[PDB]
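In what follows, a single structure is set out as structure tokens and then discussed.
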Amino acid sequence: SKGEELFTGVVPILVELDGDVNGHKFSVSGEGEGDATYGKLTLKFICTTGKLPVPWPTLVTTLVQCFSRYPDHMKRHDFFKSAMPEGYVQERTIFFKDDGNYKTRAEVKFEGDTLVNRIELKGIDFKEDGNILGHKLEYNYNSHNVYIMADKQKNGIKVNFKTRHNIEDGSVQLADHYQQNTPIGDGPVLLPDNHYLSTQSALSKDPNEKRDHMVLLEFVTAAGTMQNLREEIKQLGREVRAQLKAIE
Amino acid sequence: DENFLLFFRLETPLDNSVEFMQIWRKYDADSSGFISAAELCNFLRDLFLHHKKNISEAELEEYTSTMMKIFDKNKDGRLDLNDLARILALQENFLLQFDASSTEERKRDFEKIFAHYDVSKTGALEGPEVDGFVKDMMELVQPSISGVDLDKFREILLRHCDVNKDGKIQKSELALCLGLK
Ligand SMILES: C[As](C)(=O)[O-]
Ligand SMILES: [Ca+2]
Ligand SMILES: [Ca+2]
Ligand SMILES: [Ca+2]
Ligand SMILES: [Ca+2]
């Protein structure tokens, strides 16, 4: 498929975020590239307004899920690549338990050969020394699944997942993500069966950058969909394996 | 050339895991999960006299010692499952012979598979027929099984697919717990 065709090789990526959280204005510029064949993303983000008023891990989700590896017997479910090159709108509400909430609107489209993500963010009701404005979050990310359901109503998909951000305390800050995705340029898109995205993110620093910044490595893969006899022999084996490991 | 090495000429490869498990179950006398030197010599003594070649027990000890040196990977004095699969020349996992998603092609493959492991032609998997199937099935999902685990594995497998609770796995039972018509 032509959309599926655009992610054959390595695609350069550009990301621009402009945010408003409890009055503090900031901007983030992101460069990198994505390799959908491997579900890989390497990106460097830089805050252009000096110090960032929120911790970097709270922005990983907002700062392009069209680079996910879809197992080829799940290509029918690849919605983010079926909306290309015209692109889609990604709207999110992120509720931080016992704290404020981000609401983001984003356009992800092809501008030439470059995949571009332009985001406006509004954070409100945050607490000045909650873990966000107090910069109390640890510099890492925890892997999890991202659950995807169809939304025939809006010709898009509803997505929902919870991330957990560690604190120095050994505590955990819970962020409840609610998001919808809609094609920008109209046309035929693929609305998928219920499935999830297994994503893991590593956060590093460029030793040579004095600006506030985040280096990001990301791996995303689709799963949760279903055949021949050996695969039934396999899951019988996996269930036998599971049972032996319990009694031990 | 050299004495010994006769045994490799005497060794015809094994196509089936069931027959390997019969030999394994036969010479692990203490059910320790490994093959000792004493037990290996018992296996070699019987293997030779079925071919009616004749060996004084002096060179039976000698050739047993030679085989331990060669195939005991970690020199602990014990051969494990794959140390003996090498000796008996067991070939590739039979289950690797198998895309068929149709309901009738899967029944066709299930017949070929159950025919392979039902050597006894009883219509039910029993004894080393379970072990052979368990070995080939487990090695599709994890590195490799230990000899001590197979008594655990058979117990677990029966609690999954023994619907009538008689101690053996009939054809219909294996078909049902694989999810087949
Ligand atoms: C245990 As091996 C596969 O090296 O014979
Ligand atoms: Ca033993
Ligand atoms: Ca050993
Ligand atoms: Ca039988
Ligand atoms: Ca039974």
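Numbering starts at 1 and runs along the chain as it is shown here.
Every residue gets a Cβ built from N, Cα and C, even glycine.
Record features (Swiss-Prot):
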- A:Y141 to C (Swiss-Prot position 145): In mut1.9; shifts fluorescence lifetime from 3.03 to 2.74 ns (MUTAGEN)
- A:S143 to P (Swiss-Prot position 147): Increases fluorescence at warmer temperatures such as 37 degrees Celsius (MUTAGEN)
- A:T199 to H, W or F (Swiss-Prot position 203): Results in significantly red-shifted excitation and emission maxima (MUTAGEN)
- A:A202 to K (Swiss-Prot position 206): Abolishes the tendency to dimerize and leads to monomeric fluorescent proteins (MUTAGEN)
- A:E218 to G (Swiss-Prot position 222): Suppresses the 399 nm excitation peak, leaving only the longer wavelength peak at 475 nm (MUTAGEN)
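All features noted in Swiss-Prot, drawn onto the structure.
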residue	record	contacts (Cβ under 8 Å, 6+ apart)
A:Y141	mutagenesis position	A:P57, A:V60, A:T163, A:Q200, A:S201, A:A202, A:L203
A:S143	mutagenesis position	A:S198, A:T199, A:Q200, A:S201
A:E218	mutagenesis position	A:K40, A:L41, A:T42, A:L43, A:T199, A:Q200, A:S201, A:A202
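No coordinates are deposited for the 3 residues that fall between A:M226 and A:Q227. The C-alpha atoms bordering this gap are 8 Å apart. Counted within 10 Å of its Cβ, the other Cβ atoms near A:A202 (mutagenesis position) come to 12, all protein chains included. A:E218 (mutagenesis position) falls within a strand when secondary structure is assigned with DSSP. Residue density at A:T199 (mutagenesis position): 21 other Cβ atoms are found within 10 A of its Cβ, drawing on all protein chains shown. For the recorded site, A:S143 (mutagenesis position), the DSSP three-state label reads coil.
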